[PDB]
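Asker: The following block contains the structure, expressed as structure tokens.
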Amino acid sequence: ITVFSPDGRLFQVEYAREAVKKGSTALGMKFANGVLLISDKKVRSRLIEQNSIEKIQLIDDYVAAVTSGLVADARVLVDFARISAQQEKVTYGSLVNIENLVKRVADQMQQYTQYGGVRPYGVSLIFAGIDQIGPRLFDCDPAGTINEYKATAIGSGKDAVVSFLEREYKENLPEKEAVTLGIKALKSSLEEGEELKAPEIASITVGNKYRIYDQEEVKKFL
Amino acid sequence: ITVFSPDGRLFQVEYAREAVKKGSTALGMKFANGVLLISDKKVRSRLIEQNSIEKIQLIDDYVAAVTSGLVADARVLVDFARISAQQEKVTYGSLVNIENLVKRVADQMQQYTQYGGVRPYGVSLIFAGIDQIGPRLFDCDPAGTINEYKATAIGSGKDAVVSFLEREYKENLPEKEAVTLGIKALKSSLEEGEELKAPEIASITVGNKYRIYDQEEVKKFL
Amino acid sequence: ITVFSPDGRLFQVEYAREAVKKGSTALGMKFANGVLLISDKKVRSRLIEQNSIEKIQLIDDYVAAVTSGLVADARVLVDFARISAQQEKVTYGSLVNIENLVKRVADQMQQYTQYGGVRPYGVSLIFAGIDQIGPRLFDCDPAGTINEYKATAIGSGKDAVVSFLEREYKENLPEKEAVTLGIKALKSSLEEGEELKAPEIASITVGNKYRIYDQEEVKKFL
Amino acid sequence: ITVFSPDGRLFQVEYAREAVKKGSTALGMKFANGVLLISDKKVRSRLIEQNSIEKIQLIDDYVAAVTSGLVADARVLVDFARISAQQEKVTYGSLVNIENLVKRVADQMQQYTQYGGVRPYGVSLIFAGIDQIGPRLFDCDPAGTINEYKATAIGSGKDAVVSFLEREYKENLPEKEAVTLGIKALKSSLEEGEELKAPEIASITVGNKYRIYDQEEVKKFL
Amino acid sequence: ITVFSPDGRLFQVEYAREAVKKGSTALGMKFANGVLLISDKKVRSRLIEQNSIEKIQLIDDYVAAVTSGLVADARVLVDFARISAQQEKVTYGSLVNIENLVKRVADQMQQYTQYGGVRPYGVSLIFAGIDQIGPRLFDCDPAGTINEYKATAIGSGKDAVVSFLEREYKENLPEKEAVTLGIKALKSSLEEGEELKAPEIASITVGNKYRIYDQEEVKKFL
Amino acid sequence: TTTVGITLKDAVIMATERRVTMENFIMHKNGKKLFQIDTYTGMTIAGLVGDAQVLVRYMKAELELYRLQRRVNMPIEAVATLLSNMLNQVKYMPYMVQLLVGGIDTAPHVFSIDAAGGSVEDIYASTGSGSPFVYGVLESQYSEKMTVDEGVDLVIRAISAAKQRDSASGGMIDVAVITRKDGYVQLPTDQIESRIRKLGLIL
Amino acid sequence: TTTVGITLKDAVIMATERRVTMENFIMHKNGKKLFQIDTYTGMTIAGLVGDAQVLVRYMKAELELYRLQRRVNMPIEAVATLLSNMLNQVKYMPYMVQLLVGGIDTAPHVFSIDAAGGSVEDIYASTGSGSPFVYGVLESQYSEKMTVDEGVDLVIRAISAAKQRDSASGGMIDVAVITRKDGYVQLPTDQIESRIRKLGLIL
Amino acid sequence: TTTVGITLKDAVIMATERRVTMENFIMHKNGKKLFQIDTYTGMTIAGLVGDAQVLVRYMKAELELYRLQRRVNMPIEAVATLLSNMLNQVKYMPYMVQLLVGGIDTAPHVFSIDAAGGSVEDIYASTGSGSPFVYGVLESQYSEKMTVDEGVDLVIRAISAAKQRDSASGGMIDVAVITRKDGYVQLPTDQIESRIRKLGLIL
Amino acid sequence: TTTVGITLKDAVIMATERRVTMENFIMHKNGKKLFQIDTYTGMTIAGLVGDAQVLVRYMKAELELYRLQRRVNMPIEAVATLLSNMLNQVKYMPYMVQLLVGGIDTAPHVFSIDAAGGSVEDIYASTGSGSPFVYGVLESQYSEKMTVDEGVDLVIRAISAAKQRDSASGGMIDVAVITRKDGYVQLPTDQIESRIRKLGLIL
């Protein structure tokens, strides 16, 4: 699990990544003075309570995450991120750079790829928020590898969504236009004939706290 | 016990789930201001005591669980939920959101899928009760995966019962009509010519504490 | 040892059950205001101190156990049951419900099927006594699975003994009639023309302590 | 992972060195009263935020590192090095010889080739800075082997860059000419018809703190 | 790694010795009132600093060591030797018998051939200096085996150097003649026509501290 | 503080006042010092407030846990024994409390527990600074043959007497009656107030 | 220090002054002793500055975490229970503080918490060296039927009186009003000063 | 010891004297009590010399680590908060110090921190045995509208008055000015002496 | 005890006496209080003998280790920082000592380190019961322009004066001079006696 192959590969980590590819698609993008997240939900049965166990999880008022891959692994990691954010705020009085929070989470993941008696987390996360530097968007994978982005995606439709954004994405769009772009990007990832039900959507702009779009505001984009 | 396969699967957890498909069938469903649970059981012998029968366990006065799979594993997780519920009541003076209890139980199960030197719990659980949000119904599986439901089932008859409920379930039924619906649902999971003996039934409504339907009250629904 | 098979089985646990099957037959039954245990001695060699390494063991004055399977594992579990009874009595001043004691023993057995680094106990037990609820009878297997009974058996002759009790067992018998039915049941488990030589018998009724029958008292029943 | 082959090789360490060969190219060289570092960047797409996940990492004001191989493993060593630098400064008031810091990092890497239950770090590092002896340039590999250099390289283009420097390198160049030579050595390692996108550059001269060339400073070389 | 073969061999320890056979040749010899070390030095690139990471290492002012095999492992053993020499000096006020230092080092190596979850050190050391007994010369191998010598060698040229000294060595040579016998002996171990570049040389005589011969002063003996 | 508990034939009556002081400084006129901790079990608290509060939370939790596990209520003597073990285990860093435990199992029981885990059963008991005054009233006027309504009047009298003479006692009087028939029943204030008038008393 | 918390029909009003002393030495005329710790929850601090400030940081962090985890604000009583558990756990090595916790859940609440974790709910409470003077003003002038506006004037008076007679109190009076409709609102300094004038007071 | 920190429009000015005593015994006439701990951050130290010197090293180390990790300087309030957590965590075995922390982030700030971790922001502050004399001079002559040259003259006066009256203060006055335009700059000794003369003073 | 260290342009001179007492009881007339601890570094010791002897052994061992590891001598200020960290780490169970550390790196340095790890650089310093007397001689007679022979005479005067007035000081004066050209040189006794003879002194 912590073993190099002859070519220098960590096969357990690359298998952890296969688990991530099975999760549903989520994306984030920076726009003029803000950042947003959009999560696809395949919600299934009418017997489910849809009003809970959400894909977009607030880490605090200024930072949110969405995950893909093993659901239980993901929850434990989101818990870790919340607590770790709180420890930083207690220590310094605030959280100046979200990048340090993402590194602490990614360090926890890296460690489960290096020590024996433990498997990697089968998870990918996107973190989005505003710190003292500005709006931020990062991703993080089973290995603890991180990147900061203008736009990005995770889950089964990752590659479709990113192909679309490479062509279509422009910096500094208004919130409404960015949401539209995102909704469109997400649609591109679907099988044709396959329709897109109520995605989760959340955004934040400089000077404010996160808003989660209510079920009504999301429709106006579908 | 904690290894990814090339396709990102955790086979030990998938096998622990096979253990759950062998247990007796239980179900829960929300109704008008309330939630109930119904458990089947195969008592073989007449030499067995009925009434010490350990199925539908109260966690506290407002929360109950049924389980399926390995009965000894299940008993350990029900003790964990009981103690964990008490620790929350002592810390905050009450239990505001049953979902946090279910997460602690599920987090305990996830860890046994991640750390070596230990096997997963071969158990699924349903938790039902009332908190500040209202009536809740959750399930939880060997991986520590949880969902909130309108109605659900676990055990060997799971698939039939869910199919039935998917066609027959309606919200905001009166308790009487819900219990009746649950009994029909459970009966539909049986062998042909196989009679349903007395199941356990428990319900709770907003502003009350759990009631266990006694031996004779149950019989009225058969 | 702590591993699921693809069908969800714990083979080490199932193999520990095989060692239990090789042990001597014992049984217990509830009767009018009481409960008894009968244990087939199955001795050989006039060189052994008969009436020394007793199969029926007092846990306290109100609770006894009989075991089957590996004798050394069994001794360890009985010692654990004794210390665990005293701990409860020191804490609360008395032991209100024998089931909790049985659960503590069962939990210790369960742990040994879940954690690597140990094998299960190759032991089954019957616990019989009187608590604040009335006369009690439980059994407990290598998995830490437990049941409450009106009558039950463990060991090589279990199936015959249960089969026989399933026919002949009547509820609220006088002690002397209960003991006879028990000797009857135990005889039926022997191979053709095999001879039952002095079992251990112990009994207890509400308001008294246990009595172990001595050798002269058992012969009267043969 | 901590095991000798019949010829006395540590294959796990050699496999970790394979991972290092896939990393992006970087180099350092001492010049007149100074030392510099230049890193190539495998730039994903325009969606990647460039201000970010720098290849050149300052360890303190007088010391910097650049790494190649597993990016999460490298991040962990770079954190370790920063803290280890601060611990020396607290202990003695300053950091007299940079080689003791590189040895502390290399010791930590050496351990992960000797104790079981961990894998080696899949990382090589170049450290460059000024101490009491003067300008310093070391490298460090997955085994914890260290060398001091005049000029050196790591990553995929290592062998190309090194052969170029072996012909082209001259001691005591002025900074401008050291940088120009470095850019040349990097271009030498590129696939024909592939274009140098614009590296990271950083230099330090005696008496001074590190400078990180900005994008338009690097432009005058590309 | 800590296992016997049927003929009572420790193959991991035999394999660690294979690593040692690959290092550069070094030798030590006692002469009149003194002892010297000479080390073969594989220069091998003009981009390497010809100054640091020496083969001859001072343990304290009166004791030096030279090593062959895995360089990182060697560095860790030398650090251990240094700290261990200081511990003795603090405890007793000085270091009476250098052999005890060598034994503490050899013990730490022996331990890594006996306890699981670690591999041996792939290192041989020669120690030389002066103590109350006089000039000392010891070797130490992967097993922790030690021997005291008049002259000895380690590295790929060991057999030739030892051959040569076994023929030509003479007790009580003056320093210059000893150094000359030493150099010749090192010349004899090379491949025909391959030239001896600048070796490291250090010597110590009774009532003095070590001196390291400078580049120019070595050249004289070539 | 004044608390009292008395047993009658098939009943336990427990009562307190409500004053919370910091030395002479009356912080709260109306603190709570009487709790139900199980179906047929009450507890009164005296001594350091944070300690007593922590103990009431623990006992609520453990007796609920215990009842679920055993499927019967913890016997009153078992409750006193549990508290004994708890307070004795930290005797050198103690909960600075006096406790009364009262309830019905197969009979009525009142237990008095001290800060070192000493537990003694009695027919009646009183704690806090006002307890000597209550012991005066009780010695003089208690009878084992009293009915519940007489019992209730008796404790109102004892605590009113205590309030008159113990400046660390005051506020409305809290009464609970515990029976097998009706369980643990806290009396409503208007009903306590009404009795205070008919008896001829104050606060 | 002087701090005060009052409940009214659907409001909580909390206020402090701002003096920080070391013995008689006025080091800071203008420290902060009133904090919002959740959407409808405020806290005032008295006692050792370092300990109180550590508590304020914890509480802001824990109430934020709880809210994310539970998706509802911690009930006010739950905040007080939490603090009560935390302070009692370390009662022999205490946070040397008095705390008030006030806010709105389904009803207004003010809780007073001591250094042993004794927590008691009240209609009003006051802490710090200036609190006995506040208690005098409130005994005489407080009414459950006051409006927010008159409650605000009440606490300014009470704290004005404390400042006049307690040399460890002084500086600008800080006021916050907590309602369901407006959340936690700190009254601006110029509004408090306007009130001081209208009522005929100083500092 | 005497140290002082003042804020101005876009400036912080910090200053100390240099005397190190062991009771009455003047051991060192020129100790250092003012340090740059970050690009725009200074600290002054009073109290036990070993504790203070240990803290100066931690803080230089930690603020540099943080700036490398975050790519921006630790906000001044975050520095006071960090110190405040450190000192409180060991309050029963404390660093025996008073600290001033001063600098610019988006604005000038001076924070005073005590041995229990209490931290309060102020417009100006002073620590050490000489501080009450400084507070006299500051009350009388400080104005928020002062220029930097005036502020520097002000602190020389305040420290010169403290040295005249506090025998545990003495030696050369040390001054640093902190701005965004120029960072932390310690004034040269000859510049301070020149001002001492122009103002009509000594030592 | 009396010890002293002085800096001159390119030299450090350190010196001690040798009396070891147990109160008034002169146990040893000829103890050693001055030690070379590195090529260009000396240390003096005052205070508890066992403590100070343990520190000398650590310092000799650590500075030699550091030198082997770094291939340069530890800078004098680094030695003082090392010591300062060590003593402070154990300040509530202290080494009961006062230390002087002197040497030449790029410049001459004297540091004085106390039992809490407080370390201060100065041009000269003295420790032990005899130090006040020494400080009198140095204040009156020290000049930064002195030559080595003059500085040597000065410390002999200073220590001779301390010996006359401090009964816990006595025995032969020990002197060492540290320069880059010559390293640490312990002056021969015969040469010190000759200077005592020359200068006109006693003991």
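For chain A, we keep the numbers from Swiss-Prot: what you see runs 12-233, in order.
Positions of Cβ are set from backbone N, Cα and C atoms, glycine also.
Feature table excerpt (Swiss-Prot):
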MUTAGEN   A:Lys66 to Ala  Prevents PAN to associate with the proteasome and stimulate gate opening
MUTAGEN   A:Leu81 to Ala, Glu or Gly  Prevents PAN to stimulate gate opening
MUTAGEN   A:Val82 to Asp or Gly  Prevents PAN to stimulate gate opening
MUTAGEN   A:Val82 to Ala  No effect on PAN's ability to stimulate gate opening
Asker: Inside 10 Å of the Cβ of A:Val82 (mutagenesis position), count up the other Cβ atoms and send me the figure.
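Answerer: Cβ-Cβ neighbours of A:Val82 (mutagenesis position) within 10 Å number 20.
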Asker: Roughly how many angstrom lie between the C-alpha atoms of A:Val82 (mutagenesis position) and A:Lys66 (mutagenesis position)?
Answerer: 10
Asker: Taking the Cα atoms as reference points, how far is A:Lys66 (mutagenesis position) from A:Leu81 (mutagenesis position) in Å?
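Answerer: Here the two Cα atoms are 12 Å apart.
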Asker: List every residue in the same chain as A:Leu81 (mutagenesis position), at least 6 positions away in sequence, whose Cβ is under 8 Å from its Cβ.
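Answerer: Those within reach of A:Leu81 (mutagenesis position), by Cβ under 8 Å and sequence separation of 6 or more, are A:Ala30, A:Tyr132, A:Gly133, A:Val134.
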Asker: By a simple count, how many Cβ atoms lie within 10 Å of the Cβ of A:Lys66 (mutagenesis position), its own Cβ left out?
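Answerer: Here the count is 23.
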Asker: Based on DSSP, name the secondary structure state of A:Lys66 (mutagenesis position): helix, strand or coil.
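Answerer: Reduced to three states, the DSSP call for A:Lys66 (mutagenesis position) is coil.
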